[PDB]
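Trainee: Next up is a structure, given as structure tokens.
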Amino acid sequence: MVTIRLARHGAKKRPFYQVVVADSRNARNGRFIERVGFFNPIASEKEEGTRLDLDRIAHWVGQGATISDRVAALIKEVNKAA
Amino acid sequence: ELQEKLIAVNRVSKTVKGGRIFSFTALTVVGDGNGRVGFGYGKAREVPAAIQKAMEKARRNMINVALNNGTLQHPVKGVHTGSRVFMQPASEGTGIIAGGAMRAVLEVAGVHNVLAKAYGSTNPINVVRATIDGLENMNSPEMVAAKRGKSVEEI
Amino acid sequence: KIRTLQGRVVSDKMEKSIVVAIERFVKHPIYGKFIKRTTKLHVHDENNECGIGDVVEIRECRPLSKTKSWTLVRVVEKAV
Amino acid sequence: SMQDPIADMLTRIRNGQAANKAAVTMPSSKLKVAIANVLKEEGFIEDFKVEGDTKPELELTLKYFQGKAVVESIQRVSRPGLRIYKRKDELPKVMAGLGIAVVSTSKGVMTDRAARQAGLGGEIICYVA
Amino acid sequence: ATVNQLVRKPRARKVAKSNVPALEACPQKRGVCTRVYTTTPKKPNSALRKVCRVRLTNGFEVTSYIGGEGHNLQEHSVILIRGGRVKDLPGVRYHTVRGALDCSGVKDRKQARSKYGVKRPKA
Amino acid sequence: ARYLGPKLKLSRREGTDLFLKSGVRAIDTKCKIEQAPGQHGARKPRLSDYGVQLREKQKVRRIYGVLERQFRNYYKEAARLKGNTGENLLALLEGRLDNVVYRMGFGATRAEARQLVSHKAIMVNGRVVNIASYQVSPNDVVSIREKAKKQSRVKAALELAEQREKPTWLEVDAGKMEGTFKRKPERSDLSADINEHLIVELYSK
RNA sequence: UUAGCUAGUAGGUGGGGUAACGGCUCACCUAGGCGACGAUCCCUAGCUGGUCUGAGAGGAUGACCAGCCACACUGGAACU
RNA sequence: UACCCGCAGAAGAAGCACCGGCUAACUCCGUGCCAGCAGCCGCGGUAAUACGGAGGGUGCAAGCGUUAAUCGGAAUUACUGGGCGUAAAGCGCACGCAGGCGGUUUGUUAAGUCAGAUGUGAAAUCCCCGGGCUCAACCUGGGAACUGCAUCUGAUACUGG
Ligand SMILES: [Mg+2]
Ligand SMILES: [Mg+2]
Ligand SMILES: [Mg+2]
Ligand SMILES: [Mg+2]
Ligand SMILES: [Mg+2]
Ligand SMILES: [Mg+2]
Ligand SMILES: [Mg+2]
Ligand SMILES: [Mg+2]
Ligand SMILES: [Mg+2]
Ligand SMILES: [Mg+2]
Ligand SMILES: [Mg+2]
Ligand SMILES: [Mg+2]
Ligand SMILES: [Mg+2]
Ligand SMILES: [Mg+2]
Ligand SMILES: [Mg+2]
Ligand SMILES: [Mg+2]
Ligand SMILES: [Mg+2]
Ligand SMILES: [Mg+2]
Ligand SMILES: [Mg+2]
Ligand SMILES: [Mg+2]
Ligand SMILES: [Mg+2]
Ligand SMILES: [Mg+2]
Ligand SMILES: [Mg+2]
């Protein structure tokens, strides 16, 4: 079905994830429906590192989109941050 | 303070009973760096006599061009025999981007920022001839105002 | 919301069908001249009320035959 | 045949001007009269008149300055063989604004400057400097 | 000239005809030496220029220059050829790559060695 | 990747002192400064228009210790940047760390300063920077790190520095062996017998 | 240095058919339909975002990344 | 692993093409229309800066040259932006269908043309200002751009009906 997950861009040894809503069958870095956040695991954390349009994430869940283990974590982490 | 530039030197030849007589030609431009440009062309058996005859010609036979803060008023086309010539007022910082023959003319003229290009024959004597006349026929925001009989914003 | 085309009837021979030509001017992509282009459409004319030469208003609809995806809305001018 | 009378108008101006003629005259037309209006209003000619009712002859009084023709160049742009239309944001300017382009709009014939200021595009009839 | 005319018959750029068709847009080609000989050049020059006829892996058979002073090439020598005409030798449109395959380097070269397939001399 | 050969040859070919030695000596007592290198140095070059453009670009490159590829890329960036390209080229050169290290007097030459940089003797903002072409920014503080502070090269380097004209846009504390890149140098800060527009001309044709 | 092409052909009625409109299919009827605004035939070719070049307009191009299509030894076929 | 500290010693780390004009860089010796060079012109028969070696020099540099290949310069297919008396180019001449173009006035229409609004023009790429790897390549935030298409509503001077 439709799922919200991380498409891994960035460079070798320097991962950078683009959070995307997509048909789960399409390849990880392939066709998606909507971009909805990003996630830098290598951010200096002096400034940002994790940004989620929670309004559109929820909208898609409301219509049955599932959510990665890793995005489900980010959302709990970001909800905690503020 | 007048600026003078040697554009091209060339060997021509004349034939007589005894054989070929070789001589030289010199094409130069003088300018005041502030809107005045002359070109000269001299002939002589030795090169120095030729480069010198030309400057002499270049000093008189000099004309004025209505510059605009070191750049042109509007794009201009020039033509003479083989050479079609084209020039544009560029913004500040660019400098003169142009062929050798034209650069020398524009430099000594005081045209600080321009886009130029020569089409057809790049024969130096006719290229410079075509540039000078282009700059010379180049009219000014004030003369068009005078012509049209109105000192509107366009003045 | 009534998208529509206007053109003239080049053939009325078929039973309940018609051929309509839509002509327009178009700027030439390279040389700038404005060129006539024509689009011929097989259109449905139940009742065959459209005569050749007529000027008619047509609309797009579902497939009616291998080549008909348009039907008649109404006649505009006729019998020049 | 006489399939572009506007080029004809431009040219009669250009040639009589080159021939240091005091005036030029041509069969009239609203469209010529609309262009003559712009020329006069922008000071490229003195004045103009149309005379007669059934076969109107239009007359343009040319203009000279330093024993020179005020009209330096005058060229047809759009033409029967190749119509040229421009949008407001695409309107050419002649001599970096020193000259003018005559433009025909939904609100009648005016200069590039005018049409620009009035948010319009149109058929580019000619350039004049 | 007319717009109308161009609208009926567009501007049509001429397609460039190549000067080394036997290469078929390859940087070199391999081939067997069919004949290995000398030939004299065109006005105003004069010499005995070393050339070879070479049947290439793609069937083409061409004449190719053997530059440098001295070469040990014969029939059935397998060589590598590259583009490059010999101007005073009409017909000759390729050069042999000295020091590749069966073609040896020029003997005793010190300057421009790499254009003649010559190793750097121990020194 | 670095020019390693004789240095005064370069000065001799360009017709000027390129500061490739400390300055302890009048350069004319170390070489025939006013004569090109080689058998035909005495010969005069009746030098083409292309020639003068080439030599001027070489001159600047040889001053800063930059090879062609990097220097061309410097031109490209100067061009892309806003404002006069010629001046932008010199800002970029003058912002190099090996250069700045030299101007604060930590190195007798840009070559020596570069070695200081490469050999992890220089810090920027208390952080070790060891690549010569590191672009230094306004308000940065470059310093000799503690362990490199007792190197006698550095003391000598600061002495000579005190005898050169003192650059405006740098605040140097000789005691601490730290210094501050206050601002980008203006054009007027840099020598006036550099002809950038020639270099600009060479790279536009 | 290809000018004519077309019998399921173009349309109509009705039955059948598909997940669904449809000559998709069949019978009957009408004689149409396409074409110099290039049909038919012949040669070549996956298309695009874009890539390279060029001041631009253009020219050339369609590896790597992404979107669509097509194929899975060759030709054909359906089953789930 | 990145990165940080320590040890040993300049220690293990420089080649390639070019130097007649175009084109930055010149001399000697050898050869003698030979051997050979050659992107174009063109070098070689006794002083060859053009062949080959040397010394010297110029340009690049972990590359440097040669070949192949696209565009550029090429206004040399010219829409922007060319030509046809003698340079390549007016059909030997006329009539004429299709086609292109069409004098002047009014009204009408509103397809061309013009304006506005709305939707769409995937992301990446390009560009701008920032952020992150010691810098850079590279990665990345936001923007701008996608100059296009379509629908609706208007304007009516010019073109078309
Ligand atoms: Mg020419
Ligand atoms: Mg490198
Ligand atoms: Mg049925
Ligand atoms: Mg194929
Ligand atoms: Mg793959
Ligand atoms: Mg692969
Ligand atoms: Mg793909
Ligand atoms: Mg199969
Ligand atoms: Mg030289
Ligand atoms: Mg050579
Ligand atoms: Mg000799
Ligand atoms: Mg090539
Ligand atoms: Mg071209
Ligand atoms: Mg021509
Ligand atoms: Mg005659
Ligand atoms: Mg002829
Ligand atoms: Mg005739
Ligand atoms: Mg009305
Ligand atoms: Mg940074
Ligand atoms: Mg980005
Ligand atoms: Mg963005
Ligand atoms: Mg996009
Ligand atoms: Mg009308």
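By Swiss-Prot numbering, chain E shows 2-124, in order.
Looks like X-ray crystallography, 2.1 Å, at least that's what the header says.
The backbone N, Cα and C atoms fix where each Cβ goes, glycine too.
In Swiss-Prot, a natural variant is listed as E:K43 to R, annotated with the note Confers streptomycin resistance but not hyperaccurate translation. According to Swiss-Prot, the mutagenesis experiment E:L57 to H carries the annotation: Protein is not incorporated into ribosomes. Looking at Swiss-Prot, the entry for mutagenesis of E:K88 to Q says: Confers low-level resistance to streptomycin and a 15% decrease in the translational elongation rate.
Can you tell me where each of these features sits in this structure?
Mentor: E:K43 (variant position) falls within neither a helix nor a strand when secondary structure is assigned with DSSP, and so counts as coil. Cβ neighbours within 10 Å of E:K43 (variant position), excluding its own Cβ and spanning all shown chains: 11.
A C-beta separation below 8 Å, combined with a sequence spacing of at least six in one chain, links E:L57 (mutagenesis position) to E:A23, E:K30, E:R31, E:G32, E:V63, E:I82. When secondary structure is read from DSSP and collapsed to three states, E:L57 (mutagenesis position) falls in the strand class.
Neighbour list (E:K88 (mutagenesis position), Cβ cut-off 8 Å, at least 6 residues apart, same chain): empty.
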